[PDB]
Every structure is written in structure tokens, then in C-alpha cells.
There are 2 protein chains.
Amino acid sequence: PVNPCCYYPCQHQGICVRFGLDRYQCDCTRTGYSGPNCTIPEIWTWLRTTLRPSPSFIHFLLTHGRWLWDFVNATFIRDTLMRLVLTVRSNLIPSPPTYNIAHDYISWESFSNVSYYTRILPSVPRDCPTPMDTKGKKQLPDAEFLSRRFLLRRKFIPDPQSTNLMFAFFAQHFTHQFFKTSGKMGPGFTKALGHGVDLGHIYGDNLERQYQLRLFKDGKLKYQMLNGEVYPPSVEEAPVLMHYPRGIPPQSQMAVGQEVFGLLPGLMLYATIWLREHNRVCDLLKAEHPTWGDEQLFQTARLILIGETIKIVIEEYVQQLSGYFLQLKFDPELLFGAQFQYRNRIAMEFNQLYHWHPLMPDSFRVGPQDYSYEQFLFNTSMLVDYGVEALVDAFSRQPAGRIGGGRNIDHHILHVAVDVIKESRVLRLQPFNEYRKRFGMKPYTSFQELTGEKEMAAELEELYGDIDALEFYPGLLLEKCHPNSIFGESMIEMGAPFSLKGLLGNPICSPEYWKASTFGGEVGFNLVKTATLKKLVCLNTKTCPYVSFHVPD
Amino acid sequence: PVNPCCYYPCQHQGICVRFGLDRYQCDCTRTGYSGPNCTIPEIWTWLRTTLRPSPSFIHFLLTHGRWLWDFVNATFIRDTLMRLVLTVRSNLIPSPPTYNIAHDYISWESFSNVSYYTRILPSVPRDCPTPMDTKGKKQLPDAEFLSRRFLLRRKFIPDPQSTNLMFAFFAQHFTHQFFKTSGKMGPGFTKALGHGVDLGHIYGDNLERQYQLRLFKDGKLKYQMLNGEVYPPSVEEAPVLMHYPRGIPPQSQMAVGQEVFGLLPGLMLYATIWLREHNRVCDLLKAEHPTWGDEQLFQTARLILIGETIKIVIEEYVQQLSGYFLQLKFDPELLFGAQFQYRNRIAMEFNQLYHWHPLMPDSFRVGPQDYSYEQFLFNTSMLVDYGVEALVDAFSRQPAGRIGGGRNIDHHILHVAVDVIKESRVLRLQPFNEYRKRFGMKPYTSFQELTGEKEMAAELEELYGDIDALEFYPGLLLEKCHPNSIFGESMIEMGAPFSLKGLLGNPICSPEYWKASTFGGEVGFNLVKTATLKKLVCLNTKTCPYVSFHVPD
Ligand code: HEM
Ligand code: HEM
Ligand SMILES: C=CCc1cccc(-c2nc(-c3ccccc3Cl)c(-c3ccccc3Cl)[nH]2)c1OC(=O)COC
Ligand SMILES: C=CCc1cccc(-c2nc(-c3ccccc3Cl)c(-c3ccccc3Cl)[nH]2)c1OC(=O)COC
Ligand SMILES: *[C@@H]1O[C@H](CO)[C@@H](O[C@@H]2O[C@H](CO)[C@@H](O)[C@H](O)[C@H]2NC(C)=O)[C@H](O)[C@H]1NC(C)=O
Ligand SMILES: *[C@@H]1O[C@H](CO)[C@@H](O[C@@H]2O[C@H](CO)[C@@H](O)[C@H](O)[C@H]2NC(C)=O)[C@H](O)[C@H]1NC(C)=O
Ligand SMILES: *[C@@H]1O[C@H](CO)[C@@H](O[C@@H]2O[C@H](CO)[C@@H](O)[C@H](O)[C@H]2NC(C)=O)[C@H](O)[C@H]1NC(C)=O
Ligand SMILES: *[C@@H]1O[C@H](CO)[C@@H](O[C@@H]2O[C@H](CO)[C@@H](O)[C@H](O)[C@H]2NC(C)=O)[C@H](O)[C@H]1NC(C)=O
Ligand SMILES: *[C@@H]1O[C@H](CO)[C@@H](O[C@@H]2O[C@H](CO)[C@@H](O)[C@H](O)[C@H]2NC(C)=O)[C@H](O)[C@H]1NC(C)=O
Ligand SMILES: *[C@@H]1O[C@H](CO)[C@@H](O[C@@H]2O[C@H](CO)[C@@H](O)[C@H](O)[C@H]2NC(C)=O)[C@H](O)[C@H]1NC(C)=O
């Protein structure tokens, strides 16, 4: 007999539980609905679902009518809206987390073992006809064909929100502290056990690595001086595992918390910036805390950098990403009243969702010169030759590509997208519309509705056979984008829960941690509270270049 | 200069932060007080502290006036009070946890690294005159002398609350899943990374161990049949590390989740009981879930046993320990409204606090026979000869010793108390009265007030020199006990925060987990909801012996 839980029968977060040979029952417990399939709303849930605005309508409000929003930003209405949206966007994420790749059920091993990526929706049961559901073809479309036809960039499409490469490298840099898939244990496992904003891309993902990187004097990190400017230490001075081209002299390498940051200068640029910041923070502490030691200095400086990392992400990174006129504000006290679980677990859906390779351009413009990918990647000497200032300026001045819409991934990095479609199929993710339903949206009824256009939609229908059999990763990048937006509706509504939960779920936002003593006096607490991207870049350089997440007008 | 933070200047959970060469400042942030030392109450906090009853007065209410309490139990006043107790006894424990042995400050390493025992109060700073504070002698009293004089049992003093050995072995069994100090890494570190009710004393503390113990058929654990009764497998069948006397035949050893349970029959008795229950739970699940596998069966049976473990501890274990007329009830939904962090971290203070070796008697009476310690401990064949039923009956009928008051630890196990006083000094715990202040009690003003008697108080004053220099572990056991109670005021107010946080901090109590699907249908959910000690013992035996936490009248 067929497995009933492959029809995805239960809506609104109902849990499909098999009884007997061919039956099922669903736990609509605390789902807000009732019935065999949890399709009968309770009195309040119906009240909510009727008085709701549509997600496209709310993007309209938040991206139009500035006069109203400038008034709302300067009044308390922001804080209430901050709480409103802040307290709402996190309820879609199970906490404590539920599932992982091996377990499609709540289990103690899925909770204790932090090496698993957690999961929002259970996997497609293995005993079912189509690889996605009861629906669709019996074979999935070729991954490399899908990419070469729909995700491959043909002409550079820039981000209409002015996003620059300075932003994209931060996204790569910032998100490679919790997205570190271990090739040895296979997809679905993670090396980054911090499972959040731990700055494990700076201080490494284990004690052994940070000890080799720490200078053990005044809490600082080891470093080297090239051209009179501070740079991270060479692998010779700091003997840590690094992924570098063979035969590269081990005095031109550099040691950082993330093994991979040597492969792009933009990532090492950020690692350089954070190290200078850390050592600068350590200098301020020792000035006001003469009696402290190396561990005391280091750990407090870490928390400071963690704090001002989250600050910059909320109020400048997400602020740019959303296009919202509602001023986003980092204030942990907004969640002190609500029941909030201060702990995160990276979900494999967040990993798939966050692959923003379309941000990368056709080639990299650094002032007068134009470096190709072969001429840019792996360049061990590019950062030192140009200096932090010139590279930060060059990236901030160069546009970055749009994420959504499709056909905007450069051919050099397209082999990632194919391996991601392959990975999505091996992890056995549920189809796209099922993730829409789980994230408070109605399923798309046809590919024409998805893409909002006729040619590429009709072909997709020929490959997949049915909209309900669409995959997760292809659907996100091919969805019609919001008007003059960087990516479409689904990427907003699905990534926003994970990102919020991962930034405000950090323990420093908790009531027990978010106090001035946690940061060794008010100096640290105000460094976190008043942090900006411009400050982080210009306080650690001899000059102040143009730094922002958007190109100048 | 002297370290100012050794005067313990800041009260009411104020954090001492050193500035400069010889200054300090305190973060009274969210402490409810104000001032340099957080001694100036706010309007509400003063309102609370004046309308407070004394802890001895509330014990009077909860242990007298049965007519009132029987009425309160059958009405909603129980549930409202349950919330009250839940929201009061849990706020004193930092979550996320703050300190550990190496770090006397909030740090990212103390949060991530689960091998550390966490901590409530920072260690006594190393640069200060006396080992406890600015106060007291320059040398602490000899630990072995303190034990032989004040903690050594002279005549068996029984528990006036009727506590039996059946209770005490459960306390040892239940609490050896989170109290597993690693001898290799030294005091202050833990092998039990679950840090709570993970039943790691049944399923081992790592995947390698549980796989060797699991039978991998219908989710069951391996086992062996002796005399027609189920017993845990011999080390030969299940090859896991065990601590056993040398040369003992391996087909007479037994393999369990906790390496140490072979050294006492009472501990192995409980492990036997839990295993039979686990395999019985696995039988019920397979009956209703034919399509499930070994991993699916096993993990759900684990959660069921975890649930009914917590149920038995709250409604029967603590019920016995407290003597409260208010019937305590296990209901996670009582905390759904409050902001409750569903995560625990074992505190080294809880480890010191729960060393209840006074419960152990002079000799163990098993029906007609009376086994000495040498004749009882390490007895590889005692459990199988007498059978589970006869031992459960024998222990429930035999009284257990009182914990508090002092001079009630048997000489066989007194070397533990000595090593605990040594361990407390190595971990560098703050003096007793400082823990009273941190746990919402006024400090004792003299040793005569502590013990409520004159002889042993005067000697303690001679050894210690000052009440404010009293150690943590001695103070708990020597404190005057509540009238006709097993232990005194301090053990109540200090243990209840850790115990409550560790049982209801288990994720299964969270809203995300506490549903019927988490236990594979209503059968699992009702096994958890209706669990009792009598059921756990008699459902897994051919006969039902006398099982209880109290001797018969
Ligand atoms: C030239 C630019 C880039 C290059 C060369 C590059 C390269 C790679 C490679 C080789 C992988 C491994 C995928 C696999 O082996 O299947 C990867 C994964 C990933 N990429 Fe990129 N990438 C670039 C830009 C970006 C950007 C701008 C983002 C923005 C978010 C991003 C996000 C990610 C993430 C989150 C992963 C997951 C890593 C993991 O799961 O361990 N990448 N990238
Ligand atoms: C015959 C009865 C008992 C024996 C033989 C025994 C034996 C031991 C031993 C040898 C230690 C190690 C201490 C050290 O090495 O410094 C220990 C620790 C401990 N004992 Fe017992 N004990 C008994 C009864 C109890 C009881 C009734 C309790 C009730 C709570 C208890 C609670 C503990 C705890 C919590 C630890 C801490 C273990 C750790 O920190 O790793 N013990 N016991
Ligand atoms: C106080 C602030 C609350 C708060 C804290 C921390 C993070 C967020 C956050 N927002 C968003 C977001 C929201 C709406 C529209 C667009 C975006 Cl990109 C995202 C996100 C979504 C998808 C992919 C990636 C990301 Cl990073 N993550 C966050 O929410 C916001 O600040 C904006 O929404 C109110
Ligand atoms: C829904 C119930 C919440 C709840 C769950 C789980 C455990 C507890 C708990 N209580 C106590 C306790 C509390 C007051 C007086 C006496 C005791 Cl022995 C203890 C404890 C204290 C000291 C040493 C050891 C222990 Cl085990 N542990 C608990 O708290 C209570 O039920 C009673 O609190 C007034
Ligand atoms: C809940 O959803 C399930 C699956 O979508 C529905 O079950 C199907 O019902 C149709 C209508 O008779 C049958 O033709 C299918 O054979 C059923 N499939 C399965 C697996 O049972 C069910 O009807 C829905 N519940 C309600 C009340 O409508
Ligand atoms: C977390 O889980 C993974 C996989 O479940 C564990 O790694 C596996 O352990 C088993 C048995 O020890 C081995 O047979 C596998 O070869 C290991 N690797 C993989 C990819 O499965 C890992 O040990 C667990 N981590 C912890 C702390 O328990
Ligand atoms: C790494 O980048 C450096 C620039 O710092 C490249 O060297 C430049 O190469 C361009 C032509 O590609 C010349 O116009 C510049 O004069 C060179 N500058 C220096 C200092 O050499 C270098 O070619 C890049 N490495 C790789 C492998 O492409
Ligand atoms: C906070 O507590 C500290 C320590 O008890 C107080 O410092 C003492 O103050 C008394 C009276 O001023 C002096 O006699 C002692 O010499 C001080 N001891 C030290 C180490 O400085 C301090 O006064 C308290 N703060 C307030 C406002 O009362
Ligand atoms: C947790 O912390 C402990 C102690 O800091 C770490 O164990 C020590 O690691 C250092 C460096 O690797 C060694 O020099 C010590 O000998 C180790 N043992 C002790 C008792 O210090 C441990 O590695 C950390 N665990 C994690 C997951 O980070
Ligand atoms: C382990 O306990 C067993 C009881 O099951 C002990 O054997 C008994 O010993 C007593 C005297 O101590 C005799 O009266 C009984 O006849 C014995 N019964 C059996 C079946 O042998 C045994 O001595 C204990 N082991 C140790 C090391 O003390």
C-alpha cells in the first residue's frame, strides 16, 4: 500500500503520524485548527486568517508612502511594530528544533547531537512513487540542464536596490560561520556547532584553532605587518589548517578562523577588518581594565564583536536587503516580554535558501583594472597590494547582481547551483508549495503564476509536469520578484524567520547576558549599541573610503 | 592592593566588575535595586521584600493545616499556586548560564563548551588574604577532621519523614545521569553533556555506547534471561566499558548506560527496572506502529521514559522530599505562558548540594538477612539471587537516614564527604552566607544560629573563626533542620531552583515537544501522564511487591 503521509494531508503545522498498515492520524495540538487534516479553524484562528493582509500588500506598505513612515520611525509606533513583526516572524521556527536528515520525528538524538542540521519539514518518505510526492513525474529534471536553462546568467542583470559587492562578500563572510557543511560526514551535517552568530569565522570552530590563532597577550589575536598595515598572521606564525593552492609559499598564506577565506580576497578582507577590530577592542578594555588577563580580555572582546556584528546585520544588512521604509532597530529588550527561546539550530532549508551566488558579477572592477574570475579567485597577493581601503572602496562602488527572477547566475559559479539541486534531492526536501504552506502562504497554482511570464514557465511545466512537484531551490530563484526588488515573495517569508531567530536567538540578546557588565563596562556596551559598517571599516584604516551596502546614487 | 571584589560588596545579584588598579563598579541592571552596591530597592522590589513571609513561615503553611490543603488540591487554587511556585523557584538560576570553573564572567566559551559545569556565583578571587573572603582564618579547617567530628555518624539517625532506601537508591540512580564528573579532565567538568534528564544512565552518554547496548530489533535494548526474568546483558554480549572488580566472569557482569552501576545492587536494580520498561514500551509502540523501524521505535520509547521519569520525580520523589500537603503535579502547560528557557546546565553547586550520603544506613536489611557494606557493595550476584521484586520490597520497608543536622554519614562512605570538602576548596566556592544572600535569604549571624545548638556551634566557631567564612557543603548538612524534616531551610531554597530548572527545563516540557505525536500517539502520551512508581515496578514483574518512597506507617 501507499504511505498516506506522502499526500502531505495535514495543513497548518499538523504532524502526520502513521497508525497501522495504511492509516494515519494528525496531531493538530496547538496548530490553531482541528479535524482529521487540521483544516477546521478555531474561532480566533479564523478571525486572524480573515483580517489578514496579503504578503504582497504588506511589502507595498513598507516600501511606499514615506511621509507616514518618517513619522512612524520617530515615534513609539516603530517599537510596537518592531515587537509586532519581531514577535511574529519567529513563531514559524520550531524551538527547540524538531527534525534532522536522519530523523523525521521529534527525538532526543536530534536534539542532543548538534552535528545535524535541523529541519522545518520532514523528508519525503522513501516508500512513495514520485521523488517529491504522490504528484509529478517519476524522474526529476536534470539538475545541470535546469541550471544551464533557467539559472544560468546570459546578460548581467543588476540589483535594482543598488546592492554592491561589498554587501555580497559580507553575506558570504557573515554566513560562513554557521554554514560549514562537513564533506566527510556528508550533506546534512555541520562543522559549525555554534549554530548561529558565534563569529566562528574569526575565532575558529574549536578551542584548538583559536588557541593557535590567539596571541595570548592582552587578549589579542596574532597578526603580521605588511606595508605598515595590520594583516592576519601567515600560516607559518599561526599553524592552523587552511585550504590553499599547493606550493603557495607558507609566508604569503594567512591564518583565519574559517579554513576557506583564503580563496577570495573579499572574504579575507573582512577577516582582516574583524581582526583589527578585535585587537582594537582588546586595547580599549586593557585601558579601563588593567587588572585583567588574556582570557578575560579575549572573551569579552569576542562578545563585543558578536554584539556589533548582529547590530550591523539588523540595522544595515537587512535594512538594505528589505528596502523597508520602517527603520529596523537592534534592541534585544523588545523580546523581554514575549516567550522567546534564546537558542538557534541551523536548518538545512536555511542553507539551501541562502545560496545567493547571483550577487556575484561577471567580473570584478577594482578602480582602473578589471580582474576576471581566474585572475581574482585564489589571488594570495591582491589584498596586500591594494590595501583594505582601496578594495572596500572598489567593492562598494561596483553593482551586484539581482538574486531572484532567474537566469542570473554566472557560469563560473553555476556548478554550485547544480550541486545544490543535487544536494536538495539527496537531503530529500519537500516540494516548494509545501514549504509555502508551512510558511504561511497559499501554494502557487501553476508555473505561470510562479514566474509571472509565459515562456520559461511553460518549459518548467514540461520538465516537472505539475506545479506541486516543483523543487525548493529552483522555485525560490525563479519566483517573480517583487516590484523593483532584489528577490521575490517566498525568499522574504521563508528566510526572514531563520535570520531573525539566528540573530536575536544569540544568548547575548537574552536578559541574562544583555547588560553592560557582560561587555566589561559601558564602553563595550556602547560599542555594540552604536556600531556601524562605516565605523567598523574606517576606525581600522589610515583613511576612510566609501563603505556602504549600496553604490552611490 | 586588595581586590575589592573579595568583599562581596554587591547584593541582590549585582555583578562586581573591576575598574582600574583598585576600584570596582556593579551592574545592578535588572537586579531590582540601585546604588553602588545595589542596596537601594526600587519601588516594586521594596513592595515585594516587605510583604514577604519568611521561608520558615511558608514551610509552616505547606506542612500544616491539612483541611485547607485538601480543599486547595481539589480546586484550581492548586494550578494557580503551581504557576506561582514554578515562576518563583526558577528565576534565581541564570539561563543561558553565566560562569564556570575557569571563567568568572559571561563568555562565549562558557556557553558553547558543555564540558564545563556551570556556576551561580563567581569564584573567590585568587589575590585575596583568606581562602573564602577578606574574613575568617588564613587556613581552612582540616576536611578529614571536619568530617570525623561533625559529619561522621555516631548513632543511626533515621529520616522522620519515613524515607526508605528505595528512595535513596533512586536519588543516586536518577542523579547519576547529570552528575558524572570526568576524573581525567579534573573536578569542575562533566561527562554528562545532556546536562539534564536525558536518561544517559540508561542509554549511555554517547552514540557509540548506546549502539552497543541497543538490540537494533524493534527499538529494544539487549538483555539476558536469568531464572526466567529479564536482566541487562552481560558485558560479553554488549561490549561497553564498565568499572568492575578484576577477574569477575564477564557472563556475570552486566552492561548499562552508566559505567558505575555495577558497584551497588540498588543502582543495577533500577537500571534493570528501566530496561524492562523500555522494552515493554517498545512492544506497545510496535503494536500500534507496525510500519516503524528500529531507530524510530527506540527514540520514541526513550522520550516516553524521559517523560514518565520526570512525572515520577515531581509527583512522587519531590512529593516525599518536601512533606508538602500541596499535591505537586507535573504539567508543562503551567509554564507555557511565562518566559521559560527550555534548557539546563548542571551547576557545580548543585553537585555539591545533592551529596546525600547520610541517607545510607549502617547495614542493609534484606528480609531475614543483614548484609554489611563489604558484603553488600560490589556483589555481582545479589540482584539475580534475590530477584527484582524481593529487593524492591526489602528497600521500601527499610528506613533511610536523615540528611541534615550533621553527624549522620556512615564511616564507610565518609571518605566521600572529605573529598567533597576538598573539591569545594579546589573549585573555590564562595562562603555559605554568600550563597544564602544569592538565594534570597538573610545571612546567619553566628554558628549558634546555624546549628540551633551550643556545643557543636562553639567548636565550629573555633575552627572557622567567623560565620561569614563558613564553607558551602558543611553549612548545608549542619544547618538546623526544619521541624520533623529531612533537611533544613538552606537545602530547600537552594536545591529547588536547580531541581525544578532541570526537570521542567527538559525540552519535552516545551510547547514544541509536549504533544501526543512526540510520543507516537496517545498511548505514549498517557504513559507519561499517568506514570507512577508502583506501575514502573509492578508492570515489569511477575508479582507486585511493596514499592514506595516511604516505609509502611
Ligand atoms: C565568487 C564568489 C563565490 C564563490 C567562488 C563561491 C563558492 C562556493 C563553493 C565552491 C561552495 C561549495 C558548494 C558545494 O561544494 O556544493 C559554496 C557554498 C556556499 N555559498 Fe558560495 N561562492 C561565492 C559567492 C557566494 C555568495 C555571494 C554567497 C551569499 C550568501 C554564497 C553563499 C554560499 C553558502 C551559504 C554556501 C554553503 C556552504 C556550506 O553549506 O558549507 N556564496 N560557495
Ligand atoms: C552505598 C551508597 C553510596 C556509595 C557507595 C557512593 C559512592 C560514591 C563515590 C565513591 C563518589 C565519588 C566521590 C569522590 O570520588 O570524591 C560519589 C559521588 C556522588 N554521590 Fe554517592 N554514594 C552512595 C550514596 C549516594 C546517595 C544516596 C546519593 C544521593 C543523592 C549520592 C549522591 C552522589 C553524587 C550526586 C555524587 C557526585 C558524582 C560526581 O560528581 O561525579 N550518593 N558517590
Ligand atoms: C529588529 C529587527 C528584526 C530582525 C532581526 C534580525 C533579522 C531580521 C531579518 N529580516 C529579514 C527581512 C524581513 C523582511 C523583508 C526582507 C528581509 Cl531580508 C531577514 C531576512 C529574510 C530573508 C532572507 C534573509 C534575511 Cl537576513 N532577516 C529581522 O527582521 C527585520 O529586521 C526586518 O523585518 C522586520
Ligand atoms: C510543578 C512542580 C515544579 C517542580 C518540578 C520538579 C522538581 C521540583 C522540586 N521541588 C523541590 C522542593 C521545593 C520546595 C520545597 C521542597 C522541595 Cl524538595 C525540589 C528540591 C529542592 C531541594 C532539594 C532537592 C529537590 Cl528535588 N525540586 C519542583 O518544584 C516543586 O514542585 C515544589 O516547589 C515548591
Ligand atoms: C484529508 O486529506 C486526505 C488526503 O488528501 C483525504 O483522503 C483522500 O480522500 C479522497 C476523497 O475520498 C480519496 O479519494 C482519497 O483516496 C483519500 N486519500 C487518502 C490517503 O486517504 C481526506 O479526505 C482528507 N480529509 C477530509 C475530512 O476530507
Ligand atoms: C552525531 O551523529 C553522527 C551520525 O549520527 C555520529 O557520527 C557517526 O557515528 C556512528 C557511530 O558512532 C558511526 O558509525 C558513523 O560513521 C559516524 N559518522 C556518520 C556521518 O554517521 C556522531 O558521532 C554524533 N555526534 C555525537 C556528539 O554524538
Ligand atoms: C592578482 O592580482 C594582482 C593585482 O594585485 C595581479 O597583478 C596585476 O595584473 C594585472 C593584469 O592582470 C596588471 O595590470 C597589474 O600591473 C598587476 N599588478 C601587480 C602588482 O602585479 C595578478 O595578476 C593577479 N594574480 C592572478 C593569478 O591573476
Ligand atoms: C559597598 O560596600 C563596600 C564594602 O563593604 C563599602 O566599602 C566600605 O565602606 C566602609 C564605610 O564607608 C569603609 O569603612 C570601608 O573601609 C569600606 N571598605 C572597602 C574595601 O572599601 C562601601 O562603602 C559600600 N558602598 C556604599 C555606598 O555604602
Ligand atoms: C572545553 O574546554 C576544555 C578546557 O578549556 C577543553 O579541554 C582542554 O583543551 C585544551 C586545548 O585543547 C587542552 O590543553 C586541555 O588539556 C584540555 N583539557 C582540560 C581539562 O583543560 C575542551 O577541548 C573544550 N571542549 C570543546 C568542545 O570546546
Ligand atoms: C552477595 O550476596 C549474597 C546473597 O545473595 C551472599 O550470599 C549469602 O551469604 C549469606 C551470608 O553472608 C548466607 O547466609 C547466604 O546463604 C548466602 N546466599 C547464597 C545464595 O550464597 C554473598 O555472600 C554476597 N557476596 C559478598 C561479596 O558479600
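Residue numbering in chain A adheres to Swiss-Prot, whereby the residues present occupy positions 32-584 in order.
How was it done? The header gives X-ray crystallography, 3.3 Å.
Placement of Cβ uses the backbone N, Cα and C atoms for every residue, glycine included.
For A:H207 (active site, proton acceptor), the Cβ neighbour count at a 10 Å cut-off comes to 19, with all displayed protein chains included. In three-state terms derived from DSSP, A:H207 (active site, proton acceptor) belongs to neither a helical nor a strand segment and is classed as coil. According to Swiss-Prot, the feature active site, proton acceptor maps to A:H207.
What Swiss-Prot records for A:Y385 is active site, for cyclooxygenase activity. The DSSP secondary structure for A:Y385 (mutagenesis position) is coil. Listed in sequence order, A:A202, A:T206, A:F210, A:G526 are the same-chain residues six or more apart from A:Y385 (mutagenesis position) with CB atoms under 8 A from its CB.
Taken from Swiss-Prot, the feature heme b binding site covers A:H388.
Here the domain 'EGF-like' (A:32-70) has long-range neighbours at 76, 79, 153, 155-156, 158-160, 164-165, 461, 465, 468-469, meaning same-chain residues at least 6 beyond its ends whose C-beta is under 8 angstroms from one of its own. Annotation source Swiss-Prot lists domain 'EGF-like' at A:32-70, citing sequence analysis.
For the mutagenesis experiment A:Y385 to F, the note given by Swiss-Prot reads: Abolishes cyclooxygenase activity.
Counting Cβ atoms from all protein chains shown, A:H388 (heme b binding site) has 21 others lying within 10 Å of its own Cβ. A:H388 (heme b binding site) sits 14 Å from A:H207 (active site, proton acceptor), taking the Cα positions as reference.
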